[PDB]
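What follows is a short report on a single structure.
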Amino acid sequence: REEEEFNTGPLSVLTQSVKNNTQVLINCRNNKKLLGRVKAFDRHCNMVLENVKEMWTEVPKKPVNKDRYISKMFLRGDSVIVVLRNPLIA
Amino acid sequence: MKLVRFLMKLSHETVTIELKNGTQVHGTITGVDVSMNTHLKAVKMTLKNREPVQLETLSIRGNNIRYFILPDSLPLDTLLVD
Amino acid sequence: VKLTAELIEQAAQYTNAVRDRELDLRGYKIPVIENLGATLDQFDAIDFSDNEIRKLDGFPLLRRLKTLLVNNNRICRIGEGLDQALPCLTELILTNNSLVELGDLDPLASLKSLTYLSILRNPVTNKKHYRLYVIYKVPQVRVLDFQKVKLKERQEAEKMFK
Amino acid sequence: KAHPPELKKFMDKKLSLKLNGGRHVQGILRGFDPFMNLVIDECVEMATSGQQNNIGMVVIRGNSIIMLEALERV
Amino acid sequence: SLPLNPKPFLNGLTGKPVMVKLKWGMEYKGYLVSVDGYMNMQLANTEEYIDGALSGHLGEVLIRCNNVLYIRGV
Amino acid sequence: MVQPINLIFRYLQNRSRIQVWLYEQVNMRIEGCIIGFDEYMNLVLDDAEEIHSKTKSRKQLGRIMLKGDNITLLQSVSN
Amino acid sequence: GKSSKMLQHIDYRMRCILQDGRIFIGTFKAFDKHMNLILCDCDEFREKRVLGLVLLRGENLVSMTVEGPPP
Amino acid sequence: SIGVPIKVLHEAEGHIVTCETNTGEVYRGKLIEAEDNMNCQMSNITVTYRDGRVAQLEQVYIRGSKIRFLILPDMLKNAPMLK
RNA sequence: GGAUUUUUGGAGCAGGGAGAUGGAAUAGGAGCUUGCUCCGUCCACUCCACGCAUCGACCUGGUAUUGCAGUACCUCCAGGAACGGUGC
C-alpha cells in the first residue's frame, strides 16, 4: 500500500534519485536552489543529501548572485518548494 | 524509512541548524525527540545582521528549523541501517 | 560579613512590585560592594538597603542592572567607572547617605541612562543651589528627590555657572 | 476529540467577523461546524473606503477567522 | 452536469498537458504524470512561467500540495 | 442550523456562479461555477475566471481545481 | 527515550524568543505536547514590559535557553 | 488527553485576563468559556490591540488558531499548579 | 500520527516622484592615480500627496475630583506631534 504508492506516485521521482544516484535540484522558499544527489528520503519529504551546491542572489541591503557547496546536509520537507529532476549527472 | 530515528541517533555530534529567519545555531546535538526537539549544549547562534552569541544550552523546535548541516566525517551509510 | 559568592547564592531573589527581578541583600552589613559576578546579570534590581558601603564602586559589567537601592548607608563617594559597568542604570536611590559635597555628584554625570535620582536626607542637599547644580551637572535625570524637573529649573541651572 | 466550538449561544445573532488580510464582515450566523466554518446570511462586508457591500449568504472558513464579536446581547 | 469529485478528476487528468500555478506567482506547465492522494503532482517536460512570460524548461518537476495554489487543464 | 457542507452541496446542485477570495491575498480572487466538492473543500470550477481588483481585469482559465487551504471566503453572485 | 529534556528545565527561569523578534523571560512551570509554556512573572524585552503570568502558545516559539538560577 | 496549560487556562475561567492575538489584538475581560482548543469566549470584553484601537464590546470570541499568548493573573500559580 | 486551532510553515520581496541640493575620513568601476565626467546602494532638509485617516502610550499650560483597593487604560480643554500597529 505505502510502498506501491511511494514507487508509483510522485515519490518515485524521489526514488529514482536514490536508486540510480542521479542529481536533482531543490528550490526552497528562501530563493535558494540546491543541486545534489538525494541519499535519504521519507514520507514527509525529509531529504538528506550529499555533495550539494546551493546558489542564490543577495542584495547589499546593484545586487549580486552567489553560490556555495556543502559536503552533506539535511533539509526538511516543509521548506522544500520545488523539486526538479534532470539528467545533469551525465 | 523514518527520518526521526536517524536524527535521534546523531547525538554527541557538532552540527549546525539554519532556521527560517536566517539564524544559524552551531552546536553539539545532545537531545532529539520524536517531534525533532533539538536540545544542544554550548551552542553559538548568529541571527540576521547580528552578532554571534554563545549559550551554554539551547532548545530549538522542529518546525522552526529550515535546514541542517552535518560534518563530512559522519557515517551516514552506517546510521541509515535500522 | 563581606559580600561574597556564597552570600549572593544564598540570598533571596524574587519579583518586586514593578515586575522586575530583585534580589534582597538587606541585613548583611557589607562594608564594600564586591563579588557581584555570581549573579551573571540575571537581576534587574539590586536591594542593598541597610548596609555599611562607603563607596559605590567595584561593580562588574551588568547590562541588566537598572535599579540600585543604596538607602540607609554611608556612601560618601561615587566611582568614575559607573558608566562602563552599568550602561542601563536608570534608578539610583541614594537617600540617607554620607554625601556632603557636590563634587561627589560629578562621576554621576556619566550615567546617560539615569533618570530617577534620590539625594534626600543628605548634607549635600542642604548646601546652597544643590538642586540647580544637580540639574546642571546631570541633565539626563528627569526626577530628582521625587520631584519632576521643569523648564524653569533647567533654565535657572543653565543660566548660573555657565 | 474533535469537539465543536461553543456557538450555540451566538445562533441567529448579528455578529461581526474579522478575516485575514484585514477583512471585516457583519451578519447573522445560521449554523455551526466543527471546522470553525460559519454561514452568514445577508452578510455585509466593509470595503477599504468605508462603504458596506451586501454579499448575501457567505461561508467563512476557520483557517482565516481572526475574531468574532457579537453585536447583540446574548 | 453530474457532480464530479476532485479525485477522479485528478486521476483522469494524467497524461494531459495542464498548468499548475503556485501561491508565489510562478506556474509550471507540462504533462501530468503522477498524482497521489495527498494532492502531490509530478510532471514531465515542465516549463516555468513567471508574470506571463516563459522562463525555461526543467523536465520532471515535483510540486507538493502546500505550495501549489491552483491547476488548470489545457 | 444550516451546515456549511449542506450549503456547498446546495450551491453545487443549483450550479450558481460563486466568487472565492484567497487567503492573505485581497487583490486577486476567483469566480466560477462549483461542480463538485470533497472533504478537503476542493472546488472544481468550470469556466473559471481570475478577477484582479487592482488592475480591473478578468482572465479566464477554464476547468480549475482550487484547494480548500487557500479559499478564505466564498460568496454567491448573480452573474 | 527518557524524555528528560523538558523536565530538567522545570521551575527555572528561561528566556524564549518569539517569531516576531520578542523575548519573554519567565519561570517555566509546565508544558504539554503542543509546547505550551507557562511563564510566571515574565518580562518582555525587544524596552521592559510588565506582563506577569504569560501563557504563550507553542506555535509562536522559536528557541529557548536558560536565563539564570531558579528563585 | 488534557494538557496542564490547558487545565490552567480552563481553571482560570471567570477572572479578569487578556488574550493577545498573532495580529496584536488583545481581548481583555472575564473568560466565560475556555475550551481545550484555546477557544476564548468572553462577555463584556474590551479590545486593546497593538494597533491601539481600544473599544468595548458585549461579547467577543477569539479562536486558538490566531491566538499568540494569554496574560492571566497570578492567583492560580500557587496551588494546585505546584508540581 | 504532512488536509482548517499548535510540529513538515502562505511564505518571500520592495519602500512614491523631482530638484544646477550635500557627504563615502580608510572601501566602486570606466575615460588605465591625483582634478573632472557618467552610472545599478543611505541619511538631513525642501516641494508635490507634512504619504493619508484612526486609536493607544507621551509633553506643556489651565482645570475638576480628597476618594480604603486589588487593576487591559482612566477627568476635560488646546497646541505639538519623538513612538506603536491597522487599511489604501
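Heads up, header says this was done by electron microscopy, 2.5 Å.
Cβ atoms here come from the backbone N, Cα and C positions, even for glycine.
The residues of the domain 'Sm' (B:2-74), classed with DSSP into helix (H, G, I), strand (E, B) and coil, number 6 helix, 38 strand, 29 coil. As annotated by Swiss-Prot, domain 'Sm' applies to B:2-74.
Record note (Swiss-Prot) on the mutagenesis of B:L58 to K: Loss of interaction with CLNS1A. Cβ neighbour count for B:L58 (mutagenesis position) (all protein chains, 10 Å cutoff from its Cβ): 21.
Here the residue is the original one, but Swiss-Prot notes a mutagenesis experiment at this spot, B:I60 to R: Loss of interaction with CLNS1A. Other Cβ atoms within 10 Å of the Cβ of B:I60 (mutagenesis position), summed over all protein chains shown, number 25.
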